[PDB]
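Asks: A single structure is presented below for examination.
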Amino acid sequence: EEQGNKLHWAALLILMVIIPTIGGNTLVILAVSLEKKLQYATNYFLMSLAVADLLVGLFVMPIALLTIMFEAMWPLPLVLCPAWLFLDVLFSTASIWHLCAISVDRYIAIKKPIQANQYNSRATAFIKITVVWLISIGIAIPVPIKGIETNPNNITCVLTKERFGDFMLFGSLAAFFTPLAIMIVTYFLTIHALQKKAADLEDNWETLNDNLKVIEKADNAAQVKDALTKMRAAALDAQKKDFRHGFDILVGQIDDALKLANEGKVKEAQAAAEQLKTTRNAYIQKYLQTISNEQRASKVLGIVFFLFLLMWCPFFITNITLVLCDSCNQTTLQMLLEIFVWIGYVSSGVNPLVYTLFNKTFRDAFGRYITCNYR
Ligand SMILES: CN1C[C@H](C(=O)N[C@]2(C)O[C@@]3(O)[C@@H]4CCCN4C(=O)[C@H](Cc4ccccc4)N3C2=O)C=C2c3cccc4[nH]cc(c34)C[C@H]21
Ligand SMILES: CC(C)CCC[C@@H](C)[C@H]1CC[C@H]2[C@@H]3CC=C4C[C@@H](O)CC[C@]4(C)[C@H]3CC[C@]12C
Ligand SMILES: CCCCCCCC/C=C\CCCCCCCC(=O)O
Ligand SMILES: *C(=O)CCCCCCCCCCCCCCC
């Protein structure tokens, strides 16, 4: 039997996988480099991810077409065979752990809204980036250390089940199933943190509005004195420079209205509280817009990161199946793995572009670069 010719697959993968990978990732790299409105610590996570995915498109994917266009034999020098396999595992592991790091960072941005400093966040982002790259080297390093065996002076550039079986098993657990478990946990932690944030907002909004109704109905000075002291210790619950002054206005306004209540002026205190209703609306509507934006961004990150992990699932499941199952047809599972490697390349390839397309400023940058603007 003869398989035939598979050049049509090679041409299809250049147009629909390699070109979009190199194209989409350079656009993300250009946006973070040229647009000053995007030069923030959180986007350096995206740039590193885009660099890793761009390096797959230029150095891993074109070398991966050779097995499709030619035979099983390696045409390039012997030294470049473990080097290509190493870069393949390195850059593909980096793209999975970057999303894991972006997810944990985004959860921290919700759980810890304050304590954010521009200079300190840059250092913190670079530290987390470095850790992700060191994690990726550690998972990819067993390939060149173990090496690939050759009488013939030519080798077949593929990891065998006899030599790399355990690497394929524990490498998959470390590169995919460990960041997947972390991302599942952070998903439910983010769902809990966003509900708690909303529940505390209503808790303070109700306490503010209910004590204000006591003042508008008050007849004596004692009714105002007690209802205003409750708002004094509850004003710091919604706030904690912008938050330090945010509470300071209302805390000062309550103290000024309590001064009138101490004096005995009931009408003057009631007037100060009704003029305070326009001040509480300005902070409630602002904090209500912040939670809606956090929830919208988390829903976007969720679907995009889930579709990424879903496209890597066929490769890592079949991988473990070929290793653990001995009764399974090895020929059919190898044929499926060849397709699943390419579905994974698509997944990492278009991953940063798809995500950044939901940010209007990033989407506006891409629209300028496709017509070669660069401002
Ligand atoms: C996409 N990339 C592909 C790359 C790879 O398989 N490259 C070869 C060259 O292609 C195969 O898939 C081919 C396709 C046809 C049959 N093949 C095999 O049988 C064996 C896999 C295998 C070996 C032993 C036992 C079971 C399966 N292949 C190979 O060695 C390694 C990866 C990887 C392995 C382990 C951890 C990882 N993290 C990230 C990654 C990764 C990135 C990830
Ligand atoms: C046949 C294969 C090997 C070559 C494929 C050519 C690739 C590298 C080409 C084809 C179209 C190209 C893109 C066309 C448009 C732009 C907009 C420009 O502002 C920045 C670069 C960018 C994003 C290009 C980068 C390189 C690109 C992806
Ligand atoms: C998707 C059906 C193609 C499978 C036909 C079998 C031929 C095997 C030869 C090369 C495998 C490359 C095909 C992988 C393309 C899928 C990637 C994608 O989703 O864009
Ligand atoms: C600036 O105005 C943007 C650049 C415009 C696009 C240039 C087109 C380059 C063509 C190269 C594609 C080669 C691969 C073909 C597919 C098989």
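Numbering starts at 1 and runs along the chain as displayed.
How was it done? The header gives X-ray crystallography, 2.7 Å.
Each Cβ is built from the backbone N, Cα and C atoms, and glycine gets one as well.
Residues or ranges marked as ergotamine binding site by Swiss-Prot: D88, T93, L159. According to Swiss-Prot, the mutagenesis experiment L85 to A (Swiss-Prot position 132) carries the annotation: No effect on agonist binding. Under its mutagenesis entries, Swiss-Prot includes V158 to A (Swiss-Prot position 208) with the note: No effect on agonist binding. Recorded in Swiss-Prot as a mutagenesis result, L159 to A (Swiss-Prot position 209) carries the remark: No effect on agonist binding. Strongly increases dissociation of bound lysergic acid diethylamine, without affecting binding affinity. Reduces signaling via arrestins, but has no effect on signaling via the phosphatidylinositol-calcium second messenger system. Among the mutagenesis entries in Swiss-Prot is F167 to A (Swiss-Prot position 217), noted as: Slightly decreases agonist binding.
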Asks: So how many other Cβ atoms are close to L159 (mutagenesis position), meaning within 10 Å of its Cβ?
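Replies: Result for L159 (mutagenesis position): 19 other Cβ atoms within 10 Å.
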Asks: Write down the Cα-Cα distance for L85 (mutagenesis position) and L159 (mutagenesis position), rounded and given in Å.
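Replies: Given the Cα positions, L159 (mutagenesis position) is 8 Å from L85 (mutagenesis position).
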Asks: Report, as a whole number of Å, the distance between the Cα atoms of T150 and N151, which flank a stretch of 3 unmodelled residues in this deposited structure.
Replies: 8
Asks: On a C-alpha basis, identify the one among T93, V158, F167 that is nearest to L85 (mutagenesis position); the candidates are the recorded positions.
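Replies: Nearest by Cα distance to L85 (mutagenesis position): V158.
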Asks: Kindly assign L159 (mutagenesis position) to one of the three DSSP-derived states: helix, strand or coil.
Replies: coil
Asks: Which residues, in sequence order, are found in the same chain with Cβ within 8 Å of the centroid defined by the Cβ atoms of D88, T93, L159 at the ergotamine site, excluding those residues themselves?
Replies: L85, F86, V89, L90, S92, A140, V143, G171
Asks: Would you mind working out the Cα-to-Cα span from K240 to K241? 16 residues missing in between, answer in Å, no decimals.
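Replies: A straight Cα-Cα distance of 11 Å links the two sides of the gap.
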Asks: By a 10 A CB contact count over all chains shown, which of the mutagenesis positions listed here is most packed: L85, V158?
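Replies: Of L85, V158, the one with the most crowded Cβ is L85.
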Asks: Count the other Cβ atoms sitting within 10 Å of the Cβ of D88 (ergotamine binding site), across every protein chain shown.
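Replies: Counting Cβ neighbours of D88 (ergotamine binding site) within 10 Å gives 21.
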Asks: Calculate the distance in Å between the alpha carbons (Cα) of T93 (ergotamine binding site) and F167 (mutagenesis position), and round it to a whole number.
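Replies: Approximately 14 Å lies between the Cα of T93 (ergotamine binding site) and that of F167 (mutagenesis position).
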Asks: Tell me the Cβ neighbour count for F167 (mutagenesis position), meaning other Cβ atoms within 10 Å of its Cβ, over all protein chains shown.
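Replies: For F167 (mutagenesis position), the 10 Å Cβ neighbour count is 16.
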Asks: Return one of helix, strand or coil for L85 (mutagenesis position), based on DSSP.
Replies: helix
